[PDB]
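Read the structure below first, then the notes.
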Protein chains: 2
Amino acid sequence: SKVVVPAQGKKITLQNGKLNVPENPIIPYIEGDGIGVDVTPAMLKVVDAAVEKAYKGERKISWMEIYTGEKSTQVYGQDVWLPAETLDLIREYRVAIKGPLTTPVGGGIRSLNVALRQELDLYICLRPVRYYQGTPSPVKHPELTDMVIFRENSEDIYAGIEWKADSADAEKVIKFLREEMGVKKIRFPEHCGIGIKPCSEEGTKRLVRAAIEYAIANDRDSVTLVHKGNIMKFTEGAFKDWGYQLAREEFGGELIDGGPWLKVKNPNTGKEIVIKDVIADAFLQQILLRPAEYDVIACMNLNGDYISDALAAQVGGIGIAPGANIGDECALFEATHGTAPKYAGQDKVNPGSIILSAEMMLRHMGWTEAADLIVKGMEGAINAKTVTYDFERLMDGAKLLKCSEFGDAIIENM
Amino acid sequence: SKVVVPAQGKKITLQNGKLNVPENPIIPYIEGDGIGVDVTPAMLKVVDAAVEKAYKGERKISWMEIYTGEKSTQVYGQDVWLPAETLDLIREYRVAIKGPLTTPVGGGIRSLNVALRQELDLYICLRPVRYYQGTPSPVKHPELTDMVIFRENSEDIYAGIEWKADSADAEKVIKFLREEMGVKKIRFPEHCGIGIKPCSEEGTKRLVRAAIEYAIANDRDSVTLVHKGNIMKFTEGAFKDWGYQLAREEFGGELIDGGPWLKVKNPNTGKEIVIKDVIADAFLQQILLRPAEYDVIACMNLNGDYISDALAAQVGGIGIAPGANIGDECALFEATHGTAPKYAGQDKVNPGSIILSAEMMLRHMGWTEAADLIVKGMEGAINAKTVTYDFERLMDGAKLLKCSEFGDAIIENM
Ligand SMILES: O=C(O)CCC(=O)C(=O)O
Ligand SMILES: O=C(O)CCC(=O)C(=O)O
Ligand SMILES: [Ca+2]
Ligand SMILES: [Ca+2]
């Protein structure tokens, strides 16, 4: 009951990998909560404009509204934040997009962004961070960071196979380790809370598979495997050995005369590509000190989240940086940012996060000609300085302009 | 057999907290591996100079050499990287210092820095990061970062209560969760590797206890509790609730009219102090975007390591930033940096990391008058530009100068 399908719209099908993405495709789209009400209105007017413009009224998107979040309480009711039909309409109309997400507190639902990333089984989180030539940069020489993250979504500590301290079920796990597994190294077992971090083989490999199938398909230059896999030496140490086993076996990598670093037989394009590991923390400070020595990064969920949220704001990118989640069973384009209500349904926020996720969407759909026309509207607005609140709260010279006027103005540069 | 005691030196005792730190104290000191051979020679000449100078030949340090590392193979032999007597001479001569550490690979020893942090039970890692007015900064406005980290060392995922994929003992743990604990959410259980992350009560509380006993004893301003405790909501969510329970109960904190933020009855000094939590990743980008809204940070081992290694290089601090580890049973001052051998026993490296750890040492010892005389020698060298390799490989104008000439020159500004 509810979720209307758009008539003339044609559902996207599959074929032998060939997304058979129709002239009129139905693209489902969750609005979000909070600042969603603002940001997504723009994202519609705008994706309507680069298809009315590139394909000259030929290709035209047919948008289905669908839901996770606070908006399925006063659309459903009690504890029903995580519905049935949104989860399958992504998997049926194959490309969907979404804004931000209020999980509650109390009614126990667990982080609704990671929740959809694994109930659909979307392995890859795709977080490209780059710079627009003059914005809000903390850093002096900001222009160096041209990188893209592949962060594994199925596992790691963000998998939260976790139990609360002083609870029933940790009594049962902790004694297993002490009495049946011979473990010391828990220090204060009393009132202790325990969490599980997993890492497996085609799990770290279908993650490194697609990262390297992307360094080749997009003519990118390093694949850095980021891991703290020297203290968690199975999991993060393991990830880095199997990620290089994916590169060992299925991709034919050669040794750079001595050990650790490695090289690829790269097919459709021919250019040589480097495969490395940095430790996670040495890498946090790498991206600042010698950036541009770093390019396609592949890692688990935690470091994945933390390298993006660091790399993002280092490019002064915080208001605008994009996001995508990819399965074989379908896909989801997203805002990296949250619900922000203190500055909320009032139009203050940058809508640019999720407009770059529309761009990425269309990419994927092979509508390269459209998406690119979006990179071309963003380029111009930040250069002519006509910007929202978040860019002069760190910037010089804009005609005071807020949210569905930045939507308008992306199109001004198209 | 071996480890010589210095005669006239008097072993440091305890009393009711009163470190009875003698006029002639024996301070044990591990040299390290690699770049250790260089960095620590300086640290001796230098701590000899601010006691010959502040206390005017009255107080004079009596140095004991002791060992963990590669240097107890060709001092002991096989697999004997982690010896018996170093672990107890820290706990007996109460203040010791150390350089960097080569763990091997193969002979299974596990990270010898975390290994000593928990075999002695040293709860607090103390990582102050600040700036010297002009150095190597990636960031434009670098001068804002005046913060200090308290990172819990007993627990978290860096505790590595971990087992390897395809091994005997993970067959036994994974079936426990599936069959006896009712767990799904492991995604590819076959060839999976599993790790344990713990967090308990007086473990997150003796960690927040000392951080707040330090915001008051040093007249510092925020205590930010950093946690990703929204996806690991026991452990990191738990840490933040019990860290605020330490602040709830034993320190008398009041609510800032509404929920989440909090305030303290602060004794010997009277000034009001704020207690907050940020999520880990929003916090990674905080320290760049609105730094100086952040001050005493308390967190577990992982985020603890990663916030320091980020914050450190953002101040262009990478070659020089200090470190300390504190128990009740004694203490250890340290280099944050590793063995670096490609530029190694040849004198290239900054010795300034571990010279600031000597300063911190002396602090603790109540030899405030000495330690401060060290901050006063560092101030001058970086301002008169006479620096090592690592500062012009990011800097303008130094008389080319390398390592035991920077030792000399700290003293030049005293
Ligand atoms: O939305 C969340 O739950 C975490 C926010 C975040 O920073 C991210 O997902 O990268
Ligand atoms: O030395 C290690 O094992 C980790 C290095 C590091 O960055 C740290 O301890 O903060
Ligand atoms: Ca994030
Ligand atoms: Ca570090």
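Chain B uses Swiss-Prot numbers throughout; the residues present, in order, are 3-416.
Determination method: X-ray crystallography, 2.7 Å.
Yeah, the Cβs are placed from backbone N, Cα and C, and that goes for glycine too.
Record note (Swiss-Prot), mutagenesis B:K100 to R or E: Abolishes enzymatic activity. The unchanged residue is displayed. Per Swiss-Prot, NADP(+) binding site is recorded for B:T104, B:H339, B:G340, B:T341, B:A342, B:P343, B:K344, B:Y345, B:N352, B:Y391, B:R395, and the stated evidence type is experimental evidence. Annotation of the published mutagenesis B:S113 to A or T in Swiss-Prot: Decreased enzyme activity. Loss of phosphorylation; the original residue is retained in the structure shown. Among the mutagenesis results in Swiss-Prot, B:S113 to D or E has the note: Reduced affinity for isocitrate. The residue drawn here is the original one. Listed in Swiss-Prot as a mutagenesis experiment, B:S113 to D is described as follows: Loss of enzyme activity. Residues annotated as D-threo-isocitrate binding site in Swiss-Prot: B:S113, B:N115, B:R119, B:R129, B:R153. One mutagenesis experiment named in Swiss-Prot is B:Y160 to F, and its note says Nearly abolishes enzyme activity. No significant effect on substrate affinity. Under the heading of mutagenesis, Swiss-Prot lists B:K230 to M and annotates it as follows: Nearly abolishes enzyme activity and strongly reduces substrate affinity. A mutagenesis experiment is reported in Swiss-Prot for this position, B:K242 to R, and the note states: Impairs enzymatic activity. Quoted from Swiss-Prot, the note attached to the mutagenesis of B:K242 to E states: Strongly impairs enzymatic activity. Residues annotated as Mn(2+) binding site in Swiss-Prot, with experimental evidence given as evidence: B:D307, B:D311. For B:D307, the entry in Swiss-Prot reads Mg(2+) binding site, with the evidence type experimental evidence.
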Near-A candidates in B:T104, B:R119, B:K242, B:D307, B:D311, the recorded positions, by Cβ under 8 Å: B:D307, B:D311
For D-threo-isocitrate, whose listed binding residues are B:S113, B:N115, B:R119, B:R129, B:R153, the greatest C-alpha pairwise distance in Å: 19
Entries of B:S113, B:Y160, B:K242 (mutagenesis positions) sitting next to ligand 4, with Cβ under 6 Å as the cut-off: none
Set of same-chain residues at least 6 away whose C-beta sits under 8 angstroms from B:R395 (NADP(+) binding site): none
Nearest-integer angstrom distance between the alpha carbons (Cα) of B:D311 (Mn(2+) binding site) and B:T104 (NADP(+) binding site): 19
Top Cα neighbour of B:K100 (mutagenesis position) in the set of recorded positions B:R129, B:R153, B:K242, B:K344: B:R129
Among B:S113, B:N115, B:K242, B:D307, B:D311, the recorded positions whose C-beta sits under 6 Å from ligand 2: B:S113, B:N115, B:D307, B:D311
Alpha-carbon distance [B:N115 (D-threo-isocitrate binding site); B:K344 (NADP(+) binding site)] in Å: 21
Cβ neighbour count (within 10 Å, all chains shown) around B:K230 (mutagenesis position): 26
All-chain count of other Cβ atoms within 10 Å of B:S113 (mutagenesis position): 15
Number of Cβ atoms other than its own within 10 Å, given for B:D311 (Mn(2+) binding site): 23
Nearest of the binding-site residues (B:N115, B:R119, B:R153) to B:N352 (NADP(+) binding site), judged by Cα-Cα distance: B:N115
Among B:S113, B:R129, B:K230, which are recorded as recorded positions, the nearest neighbour of B:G340 (NADP(+) binding site) by Cα: B:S113
Shortest C-alpha distance to B:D307 (Mn(2+) binding site) - which of the recorded positions B:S113, B:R119, B:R153, B:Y160, B:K230: B:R153
Pairwise Cα distance maximum in Å, NADP(+)-binding residues per record: B:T104, B:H339, B:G340, B:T341, B:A342, B:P343, B:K344, B:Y345, B:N352, B:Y391, B:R395: 26
